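For reference, the structure is listed below as structure tokens.
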Amino acid sequence: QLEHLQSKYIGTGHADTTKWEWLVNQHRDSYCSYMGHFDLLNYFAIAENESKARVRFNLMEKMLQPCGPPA
Amino acid sequence: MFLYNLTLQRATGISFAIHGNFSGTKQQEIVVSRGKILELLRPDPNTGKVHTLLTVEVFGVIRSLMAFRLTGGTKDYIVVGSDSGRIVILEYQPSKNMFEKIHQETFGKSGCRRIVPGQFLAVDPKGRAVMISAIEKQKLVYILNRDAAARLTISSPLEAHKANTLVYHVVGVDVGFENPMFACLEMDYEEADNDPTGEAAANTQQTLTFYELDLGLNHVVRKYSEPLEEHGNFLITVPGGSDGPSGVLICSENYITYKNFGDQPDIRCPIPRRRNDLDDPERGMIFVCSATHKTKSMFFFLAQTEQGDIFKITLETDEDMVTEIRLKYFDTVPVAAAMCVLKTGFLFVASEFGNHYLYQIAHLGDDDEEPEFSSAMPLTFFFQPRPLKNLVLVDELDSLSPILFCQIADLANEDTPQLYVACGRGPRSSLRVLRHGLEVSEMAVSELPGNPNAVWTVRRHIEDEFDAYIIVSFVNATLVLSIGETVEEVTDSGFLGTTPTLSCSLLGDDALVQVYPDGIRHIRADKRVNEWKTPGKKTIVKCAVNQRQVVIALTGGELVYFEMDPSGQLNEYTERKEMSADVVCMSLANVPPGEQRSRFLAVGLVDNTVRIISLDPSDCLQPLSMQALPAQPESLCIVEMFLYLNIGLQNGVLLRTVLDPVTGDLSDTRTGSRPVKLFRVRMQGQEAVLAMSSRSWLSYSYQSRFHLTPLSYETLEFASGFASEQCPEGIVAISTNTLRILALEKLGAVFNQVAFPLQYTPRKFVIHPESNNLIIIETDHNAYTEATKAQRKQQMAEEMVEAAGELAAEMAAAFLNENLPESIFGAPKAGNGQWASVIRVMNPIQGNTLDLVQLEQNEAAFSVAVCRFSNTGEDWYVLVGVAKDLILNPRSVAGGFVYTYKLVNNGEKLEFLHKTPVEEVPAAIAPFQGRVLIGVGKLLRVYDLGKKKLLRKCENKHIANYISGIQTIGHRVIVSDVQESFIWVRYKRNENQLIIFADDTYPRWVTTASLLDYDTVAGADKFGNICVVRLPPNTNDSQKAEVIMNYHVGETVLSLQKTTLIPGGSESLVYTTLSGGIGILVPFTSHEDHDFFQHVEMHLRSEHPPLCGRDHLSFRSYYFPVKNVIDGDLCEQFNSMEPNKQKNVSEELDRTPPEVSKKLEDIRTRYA
Amino acid sequence: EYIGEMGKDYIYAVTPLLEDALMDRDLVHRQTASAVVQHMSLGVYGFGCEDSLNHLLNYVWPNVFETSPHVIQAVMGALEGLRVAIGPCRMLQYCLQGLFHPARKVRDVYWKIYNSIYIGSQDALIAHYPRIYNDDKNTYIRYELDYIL
Amino acid sequence: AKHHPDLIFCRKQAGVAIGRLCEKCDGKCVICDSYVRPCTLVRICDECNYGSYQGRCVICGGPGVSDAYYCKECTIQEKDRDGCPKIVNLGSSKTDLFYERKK
RNA sequence: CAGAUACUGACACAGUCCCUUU
RNA sequence: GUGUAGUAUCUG
Ligand SMILES: [Zn+2]
Ligand SMILES: [Zn+2]
Ligand SMILES: [Zn+2]
């Protein structure tokens, strides 16, 4: 079977995947990638008059449950 | 069409900083990492300035940076975790002046994924293990060790995976010769995704988990995990073991907590609060960075808040238990991202936005006047800020990090366009002016009537440290002077200077020889004159002076040979030569202490042929090599330190040739059809050349690289070296029929900057096409205007007076007459949806505002332009787009307004005329055909001038998303969307209808665009990609557009312009990054060069892997595959390897390393 | 496969042979042409020859709804080899067309293809995600990407 | 071995142990079973290198004589960032001819 | 459920026995 | 020449 590799990696869906868990992973991946690039955080810290530490803290806090509660 | 990516200025954005003994001796260096550039720099403990030693590129973003040393060692290593997906350990090699790859381990895929270690990196303080952890579920631990080979070793990684876990910070606990222990902040979220009621989202605490590394069983297990009360952001390690207690210093919101494993209480000391804060009293207070000054005698800590206030944390304990934490306000500094407490009382502060400072510590803060806080006091503390009184500023590093707009234009009376960048953010914003050349410093100005043409400055003795001799020579007259900081007329020189002076030689240790057209007169320091008269009607032409010999030539080519003796007597040879031309240009090299004299002499003639004559009397007066020149040389000079020679021609070109009796490498470059003179100068204790033309030129040799950079100054004709005590290093130069003094302090670089202070962050600006002025506008979130802040302060300082106590409240009087500055003390960030905008007009020549317009609250300026309509004559209207009640994250507004000014009296007045209300925020304003295009969000409209408002002519609603850019050319205009790449819409004036015909396929987060000639739009992206889109030739002006170029710079770009940079250059594609980098996208000219460049790049892709280790092709294809672009940084990196590797790379292309280097420099020196 | 980098010159000749190879012929023709396309796309990666690869991609996609292990094993390999020479942006548009199909056999195949695309180049999909509007009570819009300087 | 859809790979972790290849299969890709352009070395987890399993060929399991390698396609596709490729299965086409030829 | 005829996977061919111990 | 998986078509 070729599904061994696809199972050990989180975020992998199946035929019974609901939209909510797809969108929450989509938002979580974007939140994680925001802190990676330095200029992608400079743009956020210049757009709103805040500090880099504050933006990072807010992004980390928002990861607990993005896209609202489930159904 | 292929493009070549060069670079002009490197990024100056600091993200991480570490300190340690990276060299080996007892001197500490700083390794500062840019966004994707690794840099090394050290400060001078004797003067305080900081120099640059290495600027190697890693070709990839860096997410972590740590330093460590082994037990019982004296060298510090560097551990780098980045996007490469590997772990790299470096080592600095002082002998090779470059880094050294040591270890490389792969533990996953590539890319900033979720489950990929590399974000958080921690190291054991004792230097026995290292932990690299991801943001979730991918904790990994290595085991570092040393073997009998005295080399670092890496064992197999140990997994510490834990599903459904978010990691906030990872730090290494200090333990004295026990098993390593690491701390992390986990927070499970499994229960938060199973309760639809949402009650599990709240009341979920995070734990402080300690991880135990079993050094005997080779596994890692977690032991302690206790819940916390409130969320924290970062942790500070405490030196433990045998010197102090072991634990952590969790810095939560509005609190600081100390926790230790086992049985130990907790200490919570609230953070001190600024006195009489003007902001909203519902905003939390958190820390941003920390430091450590661990010392065997006593140790303390440092911290910094959002407002940039340094504290001083000191712990109190008896044997192991910590009793209290004692805070104390230290100083106030601009907010920084990292600090490095250096030895010898030095502090390095690297600001996240602006220049970088460096302070020295005079007092450690003992027995001060302000009280100290503690956790023992029951129950909201306060303190009063003040000037520093504890630190002084000794050095500042320039950095144009937050650049938001750029515009290249020529506004002064020259031909080289200047750069007008609008950088900075917050109250400390500035608008610098960048021009090619070096910084010019002056000390004193003196008036010397007449017509001088030359001057000399030679030391009286070889052991003298102060220059004394000055020989100011007119066309025929002379005037001896001196420098003693009291420069006046001197008479007791006794030179009998009644004849024109052509040189001032140094024949011996202190012997000087003057030149007069009637012979040669020796002038010794002692009364020993050896005068040699030359009878006849023919005078001398020139003289080749040297530290040990003198060579002279007469009219018609009559050679005279001179050679000195140890006794101190002159000598002459009995042979005279015949020439086929006349003496025009001479040169002579220096003598090293390791040899008796030089090797060869260079002689120039009218026939444009250089003649090489040996100094050996056995075969003297005998040419060896012959080489003609395209044009007649004017002056010649020789530089030392591998040695090269400089050839100056009659026109404005300078030729570089390696030192060789036979002809060799040739380096042709332009210096303006005027004579060029080259003299010997001194820099930082090193030799250099100096060419003079219509503009001054300075060339220096440093680390196998030559830079021919001009000086940002007016026309000059003469210069000479200078060194004294008042100035660290200067240059004695003359001016137009007068005297001057020149000084150079800054290290060799380009793009000199002059800073103009501002008040807020500049968004956009335009240039007046008649009076060359600026219409700069500003807008910042979370700010108060000049009136609202004042009225809020007045209202606040009135209710507190009536606090039912002593009527005797006189502090309001002492408070209302003293306001702290904002450029050093920050700004009072208040609110969540507040705005402030200012419109400013500035003179680009010198900094002085002409008019200021202040908008009211909740009014954000987003666009400005200058237009001229048709129904009205020469009336330069100014339109400003203003929003209303703009909230960022829950985006929702209630309309906006558009202003209209008049700009009367040739550019220093502005009267309000009328305003027009709009139901949506405008973002794009573009004038064309005597009208204006207004893009109000999704809607697109065209407006016309009226009497009290603006008239809506045509309406189109087809844009899929928010409009954020509009450019007009001819009958075609381009609308820049926020998600779609581009939309082409044509305006027809027959029925007043806008129709869309062409669009793009791949969505892009476009931020800026610029049409090249007529159809190719050189766009950009929010992530860093740069693309060029071209319309098919067969389009009916449904119809997509093809893409002809793709690239990935790796940094956000917000500026694109095509304009020639140097006189006689070509059309470039100069852009500007968001970190401070300036680059160009110049194309290739011929076809036989593109293949060579592609071959060189392909060979270096495998013969020179990146320092971090990552596929260069994959890095440049981060989001979209590369297309028709060749990297130029990698090609220019060819100049720095080992000779064997250089030969191995060069031999496939059947070329020599000098041949490859010459054209690599030639292509760069032609377009810029 | 053998020539590798030299296949950007003979790329045009084989195209009007793969074009009529990817027809309703026997399974062997489409099974072999899938490997041909896979090697052809892998050999020319990074040299900007996606103009013909995009045209060739339009024929591989219909031959995905198969049942024999060999043909699907070749077709998924061809798609994976094309996704590195063209880019995830083009493959995401094809995959998203029928992700939430109201059938099951199509959904399984589409989810398998999406997982294959999702495992590799995870960070490259951040900028290529579509925009979804909000429902009654949830936040489905990334407001942080709409900031304007 | 991609020809037999029965074999199961390890995928545990990498390490400092380099895999070896035997005479029967010297220049074959571990996954692709190709023969062109070896690019990168092969690392195996410590569970696949202990005592009787030390210095054995990755694919079949004989006495290794030369180092293993990855082809260029595996490096471009980043198929080497998965763990160790050592086979932990006996197989069905190699453990049946034993009893078929015993008679 | 079975028979027959075609086809695919650079599939492999005394492969050899390498803690089974007194 | 044999064995180890998989697939297609006609007939019963
Ligand atoms: Zn083998
Ligand atoms: Zn392979
Ligand atoms: Zn294994």
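Throughout, chain D uses Swiss-Prot numbering, with the displayed residues spanning 2-104 in order.
Heads up, header says this was done by electron microscopy, 3.5 Å.
In case you wondered, yes, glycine gets a Cβ from its N, Cα and C as well.
The Cβ of D:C85 (Zn(2+) 1 binding site) has 25 neighbouring Cβ atoms from other residues within 10 Å, across all protein chains displayed. Sequence annotations record features per position, and here Swiss-Prot assigns Zn(2+) 1 binding site to D:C11, D:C46, D:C49, D:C85.
In this structure, D:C23 (Zn(2+) 2 binding site) belongs to neither helix nor strand by DSSP; it is coil. Counting every protein chain shown, the number of other Cβ atoms lying within 10 Å of the Cβ of D:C23 (Zn(2+) 2 binding site) is 17. Residues or ranges marked as Zn(2+) 2 binding site in Swiss-Prot: D:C23, D:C26, D:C58, D:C61.
The feature Zn(2+) 3 binding site is assigned by Swiss-Prot to D:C30, D:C33, D:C72, D:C75, with experimental evidence given as support. D:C75 (Zn(2+) 3 binding site) is surrounded by 23 other CB atoms, counting those within 10 A of its CB over all protein chains shown. In the three-state DSSP classification, D:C75 (Zn(2+) 3 binding site) falls within a helix.
Looking at Swiss-Prot, you'll find the mutagenesis D:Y36 to E, S or A noted as follows: Alters the structure of the presumed branchpoint (BP) adenosine binding pocket within the splicing factor SF3B complex which may lead to decreased binding affinity and thus affect pre-mRNA splicing. Around the Cβ of D:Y36 (mutagenesis position), 13 further Cβ atoms fall within 10 Å across all displayed protein chains.
According to Swiss-Prot, the experimentally introduced change D:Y36 to C is described as follows: No apparent effect on cell growth, localization of SF3B1 protein or formation of nuclear speckles. Alters the structure of the presumed branchpoint (BP) adenosine binding pocket within the splicing factor SF3B complex which may lead to decreased binding affinity and thus affect pre-mRNA splicing.
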DSSP three-state assignment (helix, strand or coil) for D:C49 (Zn(2+) 1 binding site): helix
Neighbour tally for D:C72 (Zn(2+) 3 binding site), based on other Cβ positions within 10 Å of its Cβ: 25
Binding-site residues: D:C30, D:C61 - member with fewest neighbouring CB atoms within 10 Å: D:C61
Distance [Cα-Cα, Å, rounded] between D:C49 (Zn(2+) 1 binding site) and D:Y36 (mutagenesis position): 25
Helix, strand or coil at D:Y36 (mutagenesis position) [DSSP, three-state]: coil
For the binding-site residues D:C11, D:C26, D:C46, D:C58, the one whose C-beta sees the most other C-beta atoms within 10 angstroms: D:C58
Among D:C33, D:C49, which are binding-site residues, the residue with the most C-beta atoms within 10 angstroms of its C-beta: D:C49
Contacting binding-site residues, sequence order - D:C23, D:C46, D:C49 vs ligand 3, Cβ under 6 Å: D:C46, D:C49
Sequence-ordered binding-site residues from D:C11, D:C33, D:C85 with Cβ under 6 Å of an atom of ligand 2: D:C33
Filtered binding-site residues, from D:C11, D:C23, D:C26, D:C58, D:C61, whose Cβ is under 6 Å from an atom of ligand 1: D:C23, D:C26, D:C58, D:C61
Residues within 8 Å of the D:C30, D:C33, D:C72, D:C75 Cβ centre (excluding the Zn(2+) 3 site residues themselves): D:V31, D:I32, D:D34, D:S35, D:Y71, D:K73, D:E74, D:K80
Neighbours of D:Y36 (mutagenesis position) among the binding-site residues D:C30, D:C46, D:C72, D:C85 (Cα to Cα, within 10 Å): D:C30, D:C72
